[PDB]
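Peer 1: Quick one: this structure, given as structure tokens, is what I'll be asking you about.
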Amino acid sequence: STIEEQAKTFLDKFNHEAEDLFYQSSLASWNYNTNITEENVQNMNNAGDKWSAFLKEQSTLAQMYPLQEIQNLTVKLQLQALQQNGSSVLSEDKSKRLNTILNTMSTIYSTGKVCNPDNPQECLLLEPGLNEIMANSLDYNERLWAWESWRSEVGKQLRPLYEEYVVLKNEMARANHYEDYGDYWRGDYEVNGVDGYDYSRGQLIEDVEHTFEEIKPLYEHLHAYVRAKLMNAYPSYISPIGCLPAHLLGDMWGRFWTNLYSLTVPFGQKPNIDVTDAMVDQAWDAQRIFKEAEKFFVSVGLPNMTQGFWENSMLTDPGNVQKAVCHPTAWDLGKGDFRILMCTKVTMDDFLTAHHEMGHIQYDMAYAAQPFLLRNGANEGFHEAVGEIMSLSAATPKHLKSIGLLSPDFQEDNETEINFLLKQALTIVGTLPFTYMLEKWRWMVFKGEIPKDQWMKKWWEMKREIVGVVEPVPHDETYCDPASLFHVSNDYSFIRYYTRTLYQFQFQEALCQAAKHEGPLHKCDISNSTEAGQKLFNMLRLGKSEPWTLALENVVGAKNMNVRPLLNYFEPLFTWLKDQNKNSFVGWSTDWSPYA
Amino acid sequence: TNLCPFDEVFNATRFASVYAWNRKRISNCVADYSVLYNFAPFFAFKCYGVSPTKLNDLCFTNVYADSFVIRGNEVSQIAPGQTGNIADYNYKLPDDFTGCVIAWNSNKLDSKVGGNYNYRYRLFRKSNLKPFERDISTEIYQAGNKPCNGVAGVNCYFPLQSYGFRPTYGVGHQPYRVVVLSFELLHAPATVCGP
Amino acid sequence: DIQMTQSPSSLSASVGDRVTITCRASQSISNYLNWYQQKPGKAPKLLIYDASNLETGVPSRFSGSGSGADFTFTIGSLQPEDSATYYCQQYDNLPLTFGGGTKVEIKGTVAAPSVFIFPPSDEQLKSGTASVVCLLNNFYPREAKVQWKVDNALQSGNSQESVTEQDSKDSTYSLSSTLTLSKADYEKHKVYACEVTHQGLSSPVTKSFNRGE
Amino acid sequence: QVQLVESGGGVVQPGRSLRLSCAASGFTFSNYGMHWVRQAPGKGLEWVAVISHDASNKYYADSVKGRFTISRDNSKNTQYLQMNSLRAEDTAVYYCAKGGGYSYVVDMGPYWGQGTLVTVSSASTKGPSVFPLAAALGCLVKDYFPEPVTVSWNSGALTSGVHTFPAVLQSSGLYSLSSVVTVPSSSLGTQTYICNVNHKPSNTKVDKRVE
Ligand SMILES: *[C@@H]1O[C@H](CO)[C@@H](O[C@@H]2O[C@H](CO)[C@@H](O)[C@H](O)[C@H]2NC(C)=O)[C@H](O)[C@H]1NC(C)=O
Ligand SMILES: *[C@@H]1O[C@H](CO)[C@@H](O)[C@H](O)[C@H]1NC(C)=O
Ligand SMILES: *[C@@H]1O[C@H](CO)[C@@H](O)[C@H](O)[C@H]1NC(C)=O
Ligand SMILES: *[C@@H]1O[C@H](CO)[C@@H](O)[C@H](O)[C@H]1NC(C)=O
Ligand SMILES: *[C@@H]1O[C@H](CO)[C@@H](O)[C@H](O)[C@H]1NC(C)=O
Ligand SMILES: *[C@@H]1O[C@H](CO)[C@@H](O)[C@H](O)[C@H]1NC(C)=O
Ligand SMILES: *[C@@H]1O[C@H](CO)[C@@H](O)[C@H](O)[C@H]1NC(C)=O
Ligand SMILES: [Zn+2]
């Protein structure tokens, strides 16, 4: 018997028990998220411990099949995921130290409070608290206070814990035949094996920089427009040629610029599209909205939802009787069980979130026939893109006309279009340089390019050069600014958001072109077009069984990430911004500072 | 007139496992195929060779009813020339098979919360089964080149696995009761006849 | 393997009684047991198949019952034509295992033997041998006393006995015996006799002849 | 009209080979599969072997493992058994039994042959000597070793009052038996009575008149 046959038998046995164990764990988790009781927590923990123990025991047996003799291109992928060591290579003391450090950072971040000076009897949290304050205040001193307090109390409390983190994960990765933890994160995008579709870990850096180089003009013009409009609210705080202060951005990390909408509306007299009143007038409930979602997803050729979907899924908060988490979620419990957890309401926002989770369920349903270890998205940034392209098409005014929730004689002008496009760009275009900077800084820290004593210097030498924001007050090495983010304090990756933002517009452009749509791209309905569903399903069923390169090729026609569709989405806004910025200065200087 | 007891076949309390599939011989009675059309929900009622319409006016020597329960997605594996875990290690029908196959849903009787593990199938075997072959052996399967010495371990496995039927499963993973009618008539005087 | 036991090994019943046989098993065999009838010198005949089902061309008095491990066979109105050996067999798994068997004797009223002694043929003397034949006929019990009185003297160690099978028509038995000697030994004696003692006879019956006649 | 006929039985010396055949008529022999069972003289039934429909699954008994071989002849409607290294206690009557169609090797029942008889001894053949015995009359058959002899009365015309006693083993190494027929006491000798003795193993046919 050759090695390949033993590997196949091992994988068959593994899959057969893995299906049952994972279904038990998933059902326990669903019970813990619907009900809430200590018994449910204990049952969920027992199922999770059994699943983890089974995974560890099966991983241990996997190394005695050498990996260099298997040539099947799908058996090797499963055994590769099984053979990954992780924290097992490190000693017991090292593993305990790492776990303690991670738990300490998580506890410190989740339990950060800020108390106002000279008053111990008044302290504010993050959610709510500092988030609401800096999202709905126009006072320079208050925003400065919140921004400085977060990095003074919470910020300075995580630098020593992050100091040993680097040098410990570095040895963990080195013992795993790597170079650092950055390569461990980058390995998700590596594709070795099939020829012509190869992707290397190092290629990610060059790809990301090349895509970012094409975003700079639009971001700079949006920067200039926001800077011009912000001088009317803070007359004596922003330089016409300088950078945006880091606290005048709506979000306290500067991740999103949505909360600035009221300060930057192009035309405030003309309102936005809201169908909540029409829906409540027409006697719409949760069932009615979800049946519209199902009908829309049927119109493109996608199958119905099963009889068990309409009985086991929770589509409304039961009330005070129960206690469930009202965070929209899509559950693929395995063995043909699919559910949506959502406390929906009669509102446009829930109308779109229903489509988001409905698309998640469709994508999960597509690849149910693949083996257990390959039942995910091809990479970490496909599943949410598929979710959001569905909600893109549901907010179009023609879609609301076709359903009965809009006045049939509603004519669409050329100002509300600009309002909608700016609302979208403040959330989508304003988050990419932040992600690029954060991941680049983490990569350089892990690699060793940034010395231990020159961290924050670089951390603010790059914000002025990449993001265009300057600190209101300078900081020394006693702060830990990056750790103030959730995804840095908790061990998480961040390039996925950039990658998903770039892929979703490629997906939408491909679907719209396949739909024979004529008109502005931001007004595109893929309804009543079977060709726009079959092309998506040609990829939805693949799972991880194929490299993400070919998965993307099957839909967009290109094997690499592209940014041109994102630029083509905001062309009317680009032209309007260039027209409105003929009397201002585009760009920024790396010398000006509020404390200068 | 002694009507043939198809009632004790279709209406049984419990069925048989796939690897140990139950066989019942019926003869010396008058058989009516109209009663078999009860239990209105039929997942599948497919006959090969004779036709269901012309089944009433026929005569045979004996009839054999083979009964068991499988997964829904596996139903298509109980036809001639089919491949799968059920059709290679558990239950096999010949290429020239002439008879009727009746599969109906049994989610309301054969599904329990927590797992109905009484239904088992065979996962590993040295070779395939020949038509109408039943194997109930429980020997350790060897996947390597080292004697297992009658104990499981590295590259040594247990051949039989168990279904985990629950009511919350999907339609494809729900239990389904399957009965196969095979008609055997010989050069001896025919015995099984209808009205 | 699979081990199965039949009990009782021997049974006797009158013409108007009911007979029940039992057959056990060492594991669960479900409805996979069948019963056979075997007359002396004939192949077995299937009576009950699949754990109490009737076959074609069998009287309704034969009925089975059982499931699991222990099984029972039963006869209705007994008849003279039911003298044979009955077997139980399983067909659940590999090597099929039969049972010990059950021999059924039909017990009736006592009859009287008909004794006719055959003098040895001359050919026996022509070949240098001898054989005196003592014949019992139509007596119910299995065997009776057969004694020779050659020259008013008992002989033993040079004779053989044979017992036939029970009749299906009238439930009777028969017996024969042969005495072998040489021509010189036969000529040494002058008087031969056979004495038969039977329950149905008031006195033992002696049939005798002599060399001279 | 299904009929099973066994053949090939006889006498063989210990340590030799012997082949038995079962010929079947009345069904499609090519796709059923068959069984061999045997019965020792004065003992119960004993299953020997089973073979599937095509000819690819063969199963044997442990007591006959390594010496017996089962084969099919799908075409000739015959099933064959080969016996090697025969020992003392292999003397028996062999029946061939019909099984269940295809590879269902655990089926048997209402179709048996008449059986063929096989012995394993070092002795040789012999000729049965027939003598008359003259109410009741009969024939005495003596000094025949190998295997049993058939006795008939007037070519089978006489069917009432006939007793065929079982054979007994003469310590010289032979077998002896006596057959009787009863005539009514009211009617004296009026019809000629002839007993026919047939011995297939030695092919000895004898007609003996009793008067
Ligand atoms: C998709 O096609 C269907 C089928 O024509 C459309 O449904 C009809 O649309 C017309 C358009 O005027 C209405 O008059 C009918 O009342 C609709 N029939 C229904 C709803 O049963 C549907 O509107 C199309 N979707 C679009 C255009 O977005
Ligand atoms: C789960 O919630 C339901 C709904 O009220 C309740 O009846 C049930 O008791 C809860 N289960 C537990 C274990 O609390
Ligand atoms: C890899 O193995 C699977 C196992 O079923 C097989 O279907 C597939 O064709 C194999 N791939 C190649 C390239 O042979
Ligand atoms: C994982 O670690 C073990 C040592 O515990 C080692 O033998 C094995 O090769 C490692 N796995 C890989 C893929 O290198
Ligand atoms: C989906 O379900 C609706 C009603 O449940 C039915 O009318 C429609 O035909 C279904 N669609 C498909 C493709 O079966
Ligand atoms: C909209 O259309 C009017 C009508 O010509 C035009 O004057 C105006 O420039 C267009 N754009 C905006 C943003 O109003
Ligand atoms: C099956 O049994 C149930 C309960 O005994 C009975 O209600 C039903 O009518 C039976 N079905 C048939 C077809 O006889
Ligand atoms: Zn989502």
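We count from 1, first residue shown onward.
Going by what the header records, the deposited coordinates were determined by electron microscopy, 2.6 Å.
Backbone N, Cα and C atoms are what each Cβ position is placed from, and that goes for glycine too.
Among the natural variants in Swiss-Prot, B:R14 to K (Swiss-Prot position 346) has the note: In strain: Mu/B.1.621. The residue drawn here is the original one. The note that Swiss-Prot attaches to the natural variant B:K112 to T (Swiss-Prot position 444) is: In strain: Omicron/BQ.1.1. Recorded in Swiss-Prot as a natural variant, B:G114 to S (Swiss-Prot position 446) carries the remark: In strain: Omicron/BA.1, Omicron/BA.2.75, Omicron/XBB.1.5, Omicron/EG.5.1. Swiss-Prot documents B:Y121 to F (Swiss-Prot position 453) as a naturally occurring variant and attaches the note In strain: B.1.1.298. Experimental mutagenesis at this site is recorded by Swiss-Prot as B:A143 to V (Swiss-Prot position 475), annotated: Increased resistance to neutralizing antibodies.
Walk me through the surroundings of each of these features.
Peer 2: Under the DSSP three-state reduction, B:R14 (variant position) is assigned to coil, being neither helix nor strand. Around the Cβ of B:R14 (variant position), the number of neighbouring Cβ atoms within 10 Å comes to 11.
Within the same chain, residues at least 6 positions away in sequence whose Cβ sits under 8 Å from that of B:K112 (variant position) are B:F165, B:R166, B:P167.
Long-range Cβ neighbours of B:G114 (variant position) (same chain, at least 6 residues apart, Cβ-Cβ under 8 Å): B:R166.
DSSP assigns B:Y121 (variant position) to a strand. Annotation for B:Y121 (variant position): spatial neighbours B:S17, B:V18, B:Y19, B:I70, B:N85, B:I86, B:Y89, B:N90, B:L160, B:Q161, B:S162, B:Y163, criterion Cβ-Cβ under 8 Å with sequence separation of six or more.
The Cβ of B:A143 (mutagenesis position) lies under 8 Å from the Cβ of B:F124, B:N155, B:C156, B:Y157, each on the same chain and at least six residues away in sequence.
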Peer 1: Using DSSP, would you call B:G114 (variant position) helix, strand or coil?
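Peer 2: Its secondary structure by DSSP: coil.
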Peer 1: List which of the recorded positions B:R14, B:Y121, B:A143 have a Cβ under 8 Å from any Cβ of chain A, in sequence order, or say none.
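Peer 2: Listed recorded positions meeting the cut-off: B:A143.
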Peer 1: Return one of helix, strand or coil for B:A143 (mutagenesis position), based on DSSP.
Peer 2: coil
